[PDB]
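Chemist: This is the structure I have questions about; it appears just below.
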Amino acid sequence: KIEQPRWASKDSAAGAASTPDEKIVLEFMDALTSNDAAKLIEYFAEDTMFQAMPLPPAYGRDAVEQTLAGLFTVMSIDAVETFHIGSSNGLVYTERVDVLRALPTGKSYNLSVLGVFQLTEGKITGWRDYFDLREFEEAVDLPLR
Amino acid sequence: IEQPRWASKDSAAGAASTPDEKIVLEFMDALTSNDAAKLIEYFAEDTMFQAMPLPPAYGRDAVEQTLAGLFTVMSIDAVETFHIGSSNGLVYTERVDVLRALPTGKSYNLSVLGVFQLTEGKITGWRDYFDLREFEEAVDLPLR
């Protein structure tokens, strides 16, 4: 389904977790397809934040969970393909496609996402996904902003 | 530029710790030249650029035309890289690009997460992820 971008690194290491933190992030990417904020929130420290960057940030584990829960009321993460994962300084970066499916319309969209995760002691203390919201909105006829 | 509330206070977070990251950080600063002919020197011949909301440019020439194209309507006034990291020949920059739309004189602080692939110190891929509409609406400039 998810084609390898032409620009994807052909260094096969780039797409695999090479550290405990990158491993957690890829496990978390897999967990995203649960569409289950209660499951996902277990990856997060209390002192954390989440931001789909087109949308407002959620600060604190509670806000993260409820903000995630809110997203999963309207969209399913059907698949997450991480082409590149890297990390430095406690930040993990993921270049991904998230196959998103708007529940109201049933339309799916391959969201090109570059995500950054701050981990502290194996828990997510920051997760920001960068992507273009409009193209997603217009594709799936789902008003998010 | 205000450091986001989530910006690593770890000072090594925003600092290049590898030759690639150094090149990228230097490239970020070189973006404020708004000079596609200067910028393209950072790029390998086999390269690509994509502001991810917009079509990619493949090939050094296509990247230069695209950057030159972007600079006719947009000034990169500042690039603040909060976070830079790298693995496996990829450099990641979490940044704010202070963008100023030339036709409107309006500026916007664009939250960008960018990825750079470098081969032998040359950029073989540069993809910036951000939300275009927020930028378009902030600067009254429909780039799409």
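Chain B is numbered as in Swiss-Prot, which gives 5-148 for the residues shown.
According to its header, the structure was obtained by X-ray crystallography, 2.0 Å.
Yeah, the Cβs are placed from backbone N, Cα and C, and that goes for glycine too.
Positions annotated as active site, proton donor by Swiss-Prot: B:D101. Swiss-Prot lists B:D132 with the feature active site, proton acceptor, giving a curator's inference as the kind of evidence. Swiss-Prot lists B:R99 to A, H, K or Q among its mutagenesis entries, and the accompanying note reads: Impaired protein folding and no activity. Under the heading of mutagenesis, Swiss-Prot lists B:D101 to A or N and annotates it as follows: No activity. Quoting Swiss-Prot on the mutagenesis of B:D132 to A or N: No activity.
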Chemist: Which of the listed mutagenesis positions (B:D101, B:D132) has the least company, meaning the fewest other Cβ atoms within 10 Å of its Cβ?
Modeler: B:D132
Chemist: How many whole Å apart are the CA atoms of B:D132 (mutagenesis position) and B:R99 (mutagenesis position)?
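Modeler: About 10 Å separates the two Cα atoms.
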Chemist: Counting only residues 6+ apart in the same chain, whose Cβ is under 8 Å from the Cβ of B:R99 (mutagenesis position)?
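Modeler: The list for B:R99 (mutagenesis position) reads B:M32, B:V83, B:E84, B:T85, B:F86, B:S115, B:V116, B:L117, B:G118, given in order along the sequence.
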